[PDB]
There are 2 protein chains.
Amino acid sequence: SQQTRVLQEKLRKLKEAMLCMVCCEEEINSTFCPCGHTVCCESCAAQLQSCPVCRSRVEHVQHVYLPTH
Amino acid sequence: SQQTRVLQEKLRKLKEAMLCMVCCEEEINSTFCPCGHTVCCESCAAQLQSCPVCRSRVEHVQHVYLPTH
Ligand SMILES: [Zn+2]
Ligand SMILES: [Zn+2]
Ligand SMILES: [Zn+2]
Ligand SMILES: [Zn+2]
């Protein structure tokens, strides 16, 4: 129905919010510490020395195990 | 249709996976370090001394800013 189409779009938007903001291909699973922005996959996070959201120094990357994975 | 019901269930489960595993009311926004389990809100994470998923000693709680918040 039309409601199936509406729900597919909502699901797509929620899944896109869970994808890395740099590569757009892999799920977010890494936090830039200490700022806390959790916006990248592990491969993109390993290549950034400054946060892409707030520009703070990345002291280290913490892997996050999320229930939505 | 039955497809609409399947998608509604997927959306519900994804939304439930973003809620704190202790209070079931507030969004997850905290990571237990060093293990990385990210399953609680700030208030519930604050006094836990051991991770509720893996039993590891909690050395630090890192706040996380997720795009799904
Ligand atoms: Zn990436
Ligand atoms: Zn940041
Ligand atoms: Zn809680
Ligand atoms: Zn743990």
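Sequential numbering from 1, following the chain as shown.
If you check the header, you will see the structure was determined by X-ray crystallography, 1.4 Å.
Backbone N, Cα and C atoms are what each Cβ position is placed from, and that goes for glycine too.
Listed in Swiss-Prot is the mutagenesis experiment A:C20 to A (Swiss-Prot position 387), annotated as follows: Abolishes autoubiquitination. Looking at Swiss-Prot, the entry for mutagenesis of A:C20 to A (Swiss-Prot position 387) says: Abolishes ubiquitin ligase activity. Experimental mutagenesis at this site is recorded by Swiss-Prot as A:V22 to R (Swiss-Prot position 389), annotated: Inhibits LDLR degradation. Looking at Swiss-Prot, you'll find the mutagenesis A:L48 to E (Swiss-Prot position 415) noted as follows: Inhibits LDLR degradation.
Sequence-distant neighbours of A:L48 (mutagenesis position): residues of the same chain at least 6 apart with a C-beta under 8 Å from its C-beta are A:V22, A:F32, A:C40, A:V58. The number of other CB atoms found within 10 A of the CB of A:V22 (mutagenesis position), across every protein chain shown, is 16. Cβ environment of A:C20 (mutagenesis position): A:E26, A:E27, A:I28, A:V39, A:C40, A:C41, A:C44 lie under 8 Å away, each six or more residues apart in the same chain.
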